[PDB]
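J.: Here you go, one structure.
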Amino acid sequence: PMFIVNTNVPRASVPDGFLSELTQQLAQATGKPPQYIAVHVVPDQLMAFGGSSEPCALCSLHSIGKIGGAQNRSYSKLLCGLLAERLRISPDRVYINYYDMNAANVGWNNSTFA
Amino acid sequence: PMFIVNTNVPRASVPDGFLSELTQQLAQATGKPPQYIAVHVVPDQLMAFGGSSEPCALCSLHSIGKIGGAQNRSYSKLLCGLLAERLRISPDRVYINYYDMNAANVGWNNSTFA
Amino acid sequence: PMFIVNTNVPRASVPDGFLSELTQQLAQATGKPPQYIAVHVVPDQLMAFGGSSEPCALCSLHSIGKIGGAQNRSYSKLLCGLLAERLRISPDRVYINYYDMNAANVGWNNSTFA
Ligand SMILES: *[C@H](c1ccc(C(F)(F)F)cc1)c1cc2c(cc1O)OCO2
Ligand SMILES: *[C@H](c1ccc(C(F)(F)F)cc1)c1cc2c(cc1O)OCO2
Ligand SMILES: *[C@H](c1ccc(C(F)(F)F)cc1)c1cc2c(cc1O)OCO2
């Protein structure tokens, strides 16, 4: 899994350890080892949600499997909770795109997975 | 719907009103209330298009429905028009990825739209 | 095709000529004329891979066809090779997402490629 957050929240408002927490919590939620988890946070973005420039976030979770109806609800509760608690972004100003990747379409270490 | 623009145009060349203009125009084009629309503009990017560093844009439009052959051809006119006028980008230096999202794969407000 | 690299490597470590090298190498690898190729490099990112902030990269390759099992392996060797040689990023700290795009979902110059 790979999780990306883009947000208009400033860099100074991202708390120390945020990437570590995302890594740890995503490992728990996906059942994948922490070593596999990639996390990417992009603050200070020029963005709007519903025509308002109040704090918001646009995110993606790519995973080889572990994506589906109930699972995605659970990820959204977890991730919106974190963005609310840590970045002070209201859950209703977050979008998260979920992508179930075929292993053959993920490159790593000079090759691809299967 | 969610619209993202990555461009090598500098930040000071992005008009202050561009996010709101995109929001309004996309609401009309998709038939969704403006409140649903998220927009994200990423200037000052290191990019090349056809081996040239002249102004260009790499974009995406994600939507739960309202994506298809004819609709996409129409969106491209709308979006190239906006980018040409407001960012001075030639329309043949714009790519737009269109993604039709399943509601189950869009997280929002601690859940998903499924 | 469009290739995007997001990396925590600093801007100054990205060699002059990198975008041109990517354009040329992707033209060769995909068989598509260089005029069609878009490349985008995003340094100085806040990211972690396996909980570690050592150099890493999260990448994507979108293409209308020329995507598949064996081809993706070849692209990964090529692109990890370039990231290792030019940006000093170890291949096992790189993910690359491959997307086979429908021509109807690629917008360019007021239309799509369908
Ligand atoms: C994590 C993972 C990282 C990146 C992607 C990508 F497609 F976005 F590139 C997808 C998944 C991951 C890593 C693995 C793995 C499963 C997952 O989910 O099995 C071996 O390494
Ligand atoms: C807009 C919309 C925003 C984001 C995405 C995402 F998947 F990329 F995250 C997709 C669509 C939208 C919001 C809605 C809605 C439909 C759309 O298209 O119905 C209720 O809220
Ligand atoms: C390259 C190409 C660029 C961008 C995308 C996008 F979908 F991500 F936007 C996809 C492919 C390309 C350009 C062409 C072409 C094929 C490809 O692969 O035929 C005409 O121009």
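Following Swiss-Prot, chain A shows residues 2-115, kept in their order.
Determined by X-ray crystallography, 1.9 Å, according to the entry header.
Positions of Cβ are set from backbone N, Cα and C atoms, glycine also.
Swiss-Prot feature annotations, pasted as is:
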type	residues	note
ACT_SITE	A:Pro2	active site, proton acceptor
BINDING	A:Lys33, A:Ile65, A:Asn98	substrate binding site
MUTAGEN	A:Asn111 to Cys	Causes formation of interchain disulfide bonds with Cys-81 from another subunit
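Describe the structural context of each listed feature in the structure shown, including burial, neighbouring residues and relevant distances.
T.: In the three-state DSSP assignment, the secondary structure recorded for A:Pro2 (active site, proton acceptor) is coil. Sequence-distant neighbours of A:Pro2 (active site, proton acceptor): residues of the same chain at least 6 apart with a C-beta under 8 Å from its C-beta are A:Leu27, A:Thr31, A:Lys33, A:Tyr37, A:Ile38, A:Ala39, A:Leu62, A:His63, A:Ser64, A:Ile65, A:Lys67.
For A:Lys33 (substrate binding site), the count of additional Cβ atoms within 10 Å of its Cβ stands at 16 [all protein chains shown].
A:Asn111 (mutagenesis position) carries neither a helix nor a strand DSSP state and counts as coil. Every protein chain shown contributes to the tally, and the Cβ of A:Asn111 (mutagenesis position) ends up with 16 other Cβ atoms within 10 Å.
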J.: Using Cβ-Cβ distances, find the residues under 8 Å from A:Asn98 (substrate binding site) that belong to the same chain and are at least 6 apart in sequence, listing them in sequence order.
T.: A:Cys60, A:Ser61, A:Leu62
J.: Those recorded positions, A:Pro2, A:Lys33, A:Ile65, A:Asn98, A:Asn111: which ones have a Cβ sitting under 6 Å from ligand 1?
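T.: List returned for ligand 1: A:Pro2, A:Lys33, A:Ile65.
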